[PDB]
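Novice: Attaching a single structure in structure tokens format; questions to follow.
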Amino acid sequence: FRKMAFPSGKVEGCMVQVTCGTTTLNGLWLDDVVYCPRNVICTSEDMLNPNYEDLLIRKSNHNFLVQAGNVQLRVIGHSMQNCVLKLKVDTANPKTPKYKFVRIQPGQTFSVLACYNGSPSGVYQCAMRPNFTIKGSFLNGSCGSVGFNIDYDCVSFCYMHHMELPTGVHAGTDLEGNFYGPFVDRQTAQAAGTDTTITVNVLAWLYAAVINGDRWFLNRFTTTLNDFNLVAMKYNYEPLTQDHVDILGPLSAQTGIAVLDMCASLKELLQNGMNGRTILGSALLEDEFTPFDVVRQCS
Ligand SMILES: [Cl-]
């Protein structure tokens, strides 16, 4: 049961490289605007404690070298929107897809087109952790790469990678420059806080395991939401809400296993472990498939 990324074509024609000083990173070219992390304007000394307003005032349009494939895009304007830099250029991207900017919730998933210096290298499916970090070693060289979902014909951009925290975990913003989580684009000590397991996603993955024949872990017990959540808190699982129950509706309907029934099976797995067995070929419970993801990749 494999992670699936959205097809990346519509985003590939939007990826450009942005250089300021010694720093090159990735930028997103939509219409006549290139979006990228504002930390591109910082020198290594600047990053310790940048005044971005003052730094941005020192820069001129010619300080920003933007290139799409071959043609290099003349920057005719530079503006800051929270933590994203907006480089206005004199050419609208002819490959611009229908798109929207959306802010996602912790636990939601998205595809990242990982790029090096403007060039697409690969696509990865990830999740926004409960603590608003993104797990994924590939983001180390991919500053300015973006995360997205495709909803019908529209690319919904939800993430732009900005930095690694001193622990190594990855942090970024929505496309209007607001960080996910309590993080700032400054090179200083910053803690992400306890990450937890996305409970509703584990339940969705257990349903996928049932749909694919893997059902040894089903027991006959049931549970109430309150009793389950007491167990969940113990193992650093996120609390399950009635909204999460409703979202799991379609999967219960297809399988015939009520949601609280499945919660009782998960409780038993949390208390007892798997005793050396696997589920969907995994020895650990997977929490980076959403209920929508499982629905989409089953029928
Ligand atoms: Cl059960």
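Numbering of chain A is taken from Swiss-Prot, so the residues present carry the numbers 3266-3564, in order.
Backbone N, Cα and C atoms are what each Cβ position is placed from, and that goes for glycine too.
Swiss-Prot lists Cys3408 with the feature active site, for 3CL-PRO activity. In Swiss-Prot, a published natural variant is listed as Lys3353 to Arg, annotated In strain: Beta/B.1.351. For the natural variant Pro3395 to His, Swiss-Prot gives this note: In strain: Omicron/BA.1, Omicron/BA.2, Omicron/BA.2.12.1, Omicron/BA.2.75, Omicron/BA.4, Omicron/BA.5, Omicron/BQ.1.1, Omicron/XBB.1.5, Omicron/EG.5.1. The structure shown keeps the original residue. What Swiss-Prot notes for the natural variant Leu3468 to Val is this: In strain: Zeta/P.2.
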Novice: Any idea what the Cα distance is from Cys3408 (active site, for 3CL-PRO activity) over to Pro3395 (variant position), rounded to a whole Å?
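Specialist: Their Cα atoms are separated by 21 Å.
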Novice: Only counting partners 6 or more residues apart, tell me which same-chain residues put their Cβ under 8 Å from the Cβ of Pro3395 (variant position).
Specialist: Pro3371, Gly3372, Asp3460, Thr3461, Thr3462, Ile3463, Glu3503
Novice: Tell me whether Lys3353 (variant position) sits in a helix, a strand or coil according to DSSP.
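Specialist: Where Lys3353 (variant position) sits, the three-state DSSP reduction gives strand.
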Novice: Which ones in the same chain are close to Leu3468 (variant position), with CB under 8 Å and 6+ residues apart in sequence?
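Specialist: Same-chain residues close to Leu3468 (variant position) (Cβ under 8 Å, separated by 6 or more) are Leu3505, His3509, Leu3513, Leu3516, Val3524, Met3527, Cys3528, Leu3531, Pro3556.
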Novice: Under a three-state reduction of DSSP output, how is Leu3468 (variant position) classified: helix, strand, or coil?
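Specialist: Where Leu3468 (variant position) sits, the three-state DSSP reduction gives helix.
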Novice: Are there any residues at least 6 positions away along the chain from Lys3353 (variant position) with a Cβ closer than 8 Å to its Cβ? List them or say none.
Specialist: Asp3297, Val3298, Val3299, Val3340, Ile3341, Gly3342, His3343, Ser3344
